[PDB]
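The structure appears below as structure tokens.
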Amino acid sequence: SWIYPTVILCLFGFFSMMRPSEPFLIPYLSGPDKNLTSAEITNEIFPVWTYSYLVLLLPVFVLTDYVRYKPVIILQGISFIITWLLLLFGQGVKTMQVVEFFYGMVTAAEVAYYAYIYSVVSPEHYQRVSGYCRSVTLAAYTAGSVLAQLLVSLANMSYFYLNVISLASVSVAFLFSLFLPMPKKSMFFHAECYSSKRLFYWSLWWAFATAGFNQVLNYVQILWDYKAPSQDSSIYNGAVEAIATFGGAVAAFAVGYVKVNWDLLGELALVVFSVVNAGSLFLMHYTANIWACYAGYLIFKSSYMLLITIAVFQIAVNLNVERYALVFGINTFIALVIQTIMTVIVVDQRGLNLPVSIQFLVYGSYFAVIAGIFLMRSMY
Amino acid sequence: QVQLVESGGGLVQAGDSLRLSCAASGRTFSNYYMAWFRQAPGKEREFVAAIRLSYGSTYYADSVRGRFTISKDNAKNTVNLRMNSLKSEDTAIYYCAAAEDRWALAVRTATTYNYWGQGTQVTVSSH
Ligand SMILES: O=c1[nH]c2ccccc2n1CCCN1CCC(n2c(=O)[nH]c3cc(Cl)ccc32)CC1
Ligand SMILES: *[C@@H]1O[C@H](CO)[C@@H](O)[C@H](O)[C@H]1NC(C)=O
């Protein structure tokens, strides 16, 4: 029935997302392991992830549906293995750009993971099994983040061994990706709804918030490494990341439980949470104390999770199961276009080339402007 | 015109260390890049390192990353390049060049820099 294609997929989602080395990425790269500078990391290497992901989004989206999901999941496993092999052994900036490209391929393939269950599970086990597949990956994420800090601070393991552990995790994640059943059907090819205007409003807010959050998460660790360099101070990235994820999870559940007529309160809550995210980013920027920087991050992630859960609820409440894939694909594509434009303008060496110390001022202003744009038409 | 002056290059024993210095002059340098390029006989001009004097950002070429280290002596304007563990491949002539910090600057492109110094050889000999 719906068990085997759900246990296998959830084990894949768990082991793939349990990567203890992700929290300490910047401390690993800029340390004696790789000798990369902060300026290079922030202005030549990291921007490549946005570009490769943007380029590979749509082709992967079409390929998944034509090829019926599993082979794309297998490709994602292979990309995990290659990315972490390069991250372990690859050296220099020229290889880190390739690493970023392969990680962009990894992220783009996430479509063929979440959508696979729909093609092989009945429709009376769709509603719930979606929750299992989300929760398993989220729990894996938090567990990996907690394990990273536990090991680093109570065992004294260098950041290289965290990457070794992450590679060992993704290798086993790939193994469970060969065992799924091949779907006998698919959504569109083996089987314009935006005409609704309110869906367009919710999609715009979803896309803008996702772009801003994806940029901030991409360039947060560099801020922590500049305010408290790992070379001579205690760094608490794993625990902060775990607590931020747990706060986001509690926020997502709380929004799901509390019953409120979102047709009236959705815009107000979205504005309030955008203002909270702007203020928290400004606090995370200006303050020299590191602990205030962690607290600002935590507040940012929790508020963003509340905002995004409200936005997702409003969009998906009227759409069929079939339209979900296409609608969210277009919404993430617009998000990536926006993210690429802003990355090129701000961070890229072919643009302003701002350092991490001033980037977050721009990001805070961006979130404040997102909040303020929707509030107009107040007299007359 | 902005006058640049390298100083501190010469013979050095293979595997041992040396420090080059580019005593920039003739203008204010609070908004300037300052990068070192080299030209071994028979090869093209190569990028070696760069420093953004405003934010202090530093870039390095993968052939020297970890071995060389570039720092600014602000009180004197004399940018420095410290070469540690020079290897036989480091024989070259080293130039220091500068460019006004502006939008869309390609740090690693030798055609970006408006001002160049007369250069000074670093003959990394091996017995
Ligand atoms: O922070 C954590 N803790 C995690 C625990 C398990 C799984 C994932 C975790 N994350 C990721 C969230 C923060 N995360 C945000 C972006 C991440 N990232 C880029 O932007 N480009 C990357 C390229 C490679 Cl090769 C690896 C990571 C990359 C790094 C940190
Ligand atoms: C990084 O730089 C340090 C500087 O002492 C050096 O000892 C180390 O070997 C370098 N490592 C790599 C992988 O470049």
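The numbering of chain A matches Swiss-Prot: 11-201, 271-459, in order.
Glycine residues also receive a Cβ, built from the backbone N, Cα and C atoms like all the rest.
Pulled from Swiss-Prot:
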| type | residues | note |
| --- | --- | --- |
| MUTAGEN | A:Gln86 to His | Significant decrease in pyridoxine transport |
| MUTAGEN | A:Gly87 to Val | Significant decrease in pyridoxine transport |
| MUTAGEN | A:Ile91 to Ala | Significant decrease in pyridoxine transport |
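This view paints the features noted in Swiss-Prot onto the structure.
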residue: A:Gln86; record: mutagenesis position; contacts (Cβ under 8 Å, 6+ apart): A:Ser26, A:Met115, A:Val116, A:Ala119, A:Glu120, A:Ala122, A:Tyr123, A:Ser187
residue: A:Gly87; record: mutagenesis position; contacts (Cβ under 8 Å, 6+ apart): A:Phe22, A:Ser26, A:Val180, A:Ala183, A:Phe184, A:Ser187
residue: A:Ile91; record: mutagenesis position; contacts (Cβ under 8 Å, 6+ apart): A:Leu177, A:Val180, A:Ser181, A:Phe184
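Distance across the unmodelled 69-residue segment, from the CA of A:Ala201 to the CA of A:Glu271, is 19 Å in the deposited entry.
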